[PDB]
Amino acid sequence: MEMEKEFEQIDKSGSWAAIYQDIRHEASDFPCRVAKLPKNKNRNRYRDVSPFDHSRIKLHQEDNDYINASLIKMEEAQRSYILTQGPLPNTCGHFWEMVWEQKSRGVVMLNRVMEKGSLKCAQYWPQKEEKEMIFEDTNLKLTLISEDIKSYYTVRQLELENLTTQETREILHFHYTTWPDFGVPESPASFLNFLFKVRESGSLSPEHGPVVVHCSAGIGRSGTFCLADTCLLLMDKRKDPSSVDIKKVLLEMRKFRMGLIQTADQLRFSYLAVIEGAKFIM
Ligand SMILES: CCc1oc2cc(S(=O)(=O)Nc3ccc(S(=O)(=O)Nc4nccs4)cc3)ccc2c1C(=O)c1cc(Br)c(O)c(Br)c1
């Protein structure tokens, strides 16, 4: 397997840091003028993680359509993703407005609410069936329908209601709870399992709006998810599976959102995930 041989070559020469820096250098650079506007200061979690203006998701509300979220459109793989930041206390309503407006089926969460003893995002979904959430600013209701807690992840059924029209939708919350506080998983097994469980639900399928993916910043673990998914999809489609270049696919993705894959460790893991995912397929 061509990319596995490249993987092993980088490992032997210990050049993960150098390969990653090269990608960082070649990465696209686009304006984030809307994100930087003073009125949107409280709508961003990190100063250095902003959506490009050209691929940003726009809220269908007049006056301030801003949400820190980007549409990643992969033409060849025929797959779209919305990467966003973990909702802030003040952007929970915005978050679900987007989900509603973009006709999303699935929400993918790759972080725990608290990690390393700090809050990484707001508790933006109901933890108990009988305690529903109403978001007064965007006029939406959210109800926990069911919860399935597994070893490495948790799946939730949620009902999102548009209070204006009384229209309701079922939303699937896929929450990966076992990403380590430091570094990356030792084995891609559980991550790949999770990815394909997301796939199974139809949440990544063309008959629905784009999946909404987030970690804390919505670039690191988020990037790994999308990147692996796209690479594996490409290997299935192409006449020559060995032609799938993960660096090229990642550079392609970076045209839509900055900072996908934060460390050389994450890049290495992405490779691993694609390689191991391929060998399973087989
Ligand atoms: C690409 C999907 C996938 O890739 C994986 C890789 C691992 S792994 O990291 O342990 N690596 C691994 C493990 C086993 C093999 S193997 O080829 O020797 N065994 C099998 N291959 C196919 C069926 S049984 C090759 C590589 C574990 C589990 C998975 C797995 C799944 O979790 C998964 C796969 C499918 Br297809 C699916 O529908 C669902 Br749901 C989950």
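Don't overthink the numbers, they just go from 1 along the chain as shown.
For all residues, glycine too, the Cβ spot is worked out from N, Cα and C.
If you look up Swiss-Prot, you'll see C215 marked as active site, phosphocysteine intermediate. Cβ neighbour count for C215 (mutagenesis position): 27 (other Cβ atoms within 10 Å of its Cβ, all protein chains included). According to DSSP, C215 (mutagenesis position) is assigned to coil rather than to any helix or strand.
Annotation source Swiss-Prot lists substrate binding site at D181, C215, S216, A217, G218, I219, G220, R221, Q262. According to its DSSP assignment, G220 (substrate binding site) is helical.
Here Swiss-Prot flags 3-277 as domain 'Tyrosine-protein phosphatase'.
Annotation for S50 (mutagenesis position): same-chain Cβ neighbours under 8 Å, separated by at least 6 residues, are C32, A35, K36, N44, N68, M258. In the three-state DSSP assignment, the secondary structure recorded for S50 (mutagenesis position) is coil. According to Swiss-Prot, the experimentally introduced change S50 to A or D is described as follows: No phosphorylation.
Here the Cβ of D181 (mutagenesis position) has 8 other Cβ atoms within 10 Å, regardless of which shown protein chain they belong to. As a published mutagenesis entry, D181 to A appears in Swiss-Prot alongside the note: Substrate-trapping mutant.
According to Swiss-Prot, the mutagenesis experiment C215 to S carries the annotation: Catalytically inactive mutant; abolishes sulfhydration.
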Discussion item. Can you tell me the CA-to-CA distance separating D181 (mutagenesis position) and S216 (substrate binding site), as a whole number of Å?
Written reply: 12
Response to the item:
Going by C-beta under 8 A and a gap of 6 or more residues, the same-chain neighbours of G218 (substrate binding site) are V49, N68, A69, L83, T84, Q85, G86, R257
Item to complete: Determine the most Cβ-crowded residue among the binding-site residues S216, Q262, using a 10 Å radius around each Cβ and all protein chains in the structure.
Response: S216
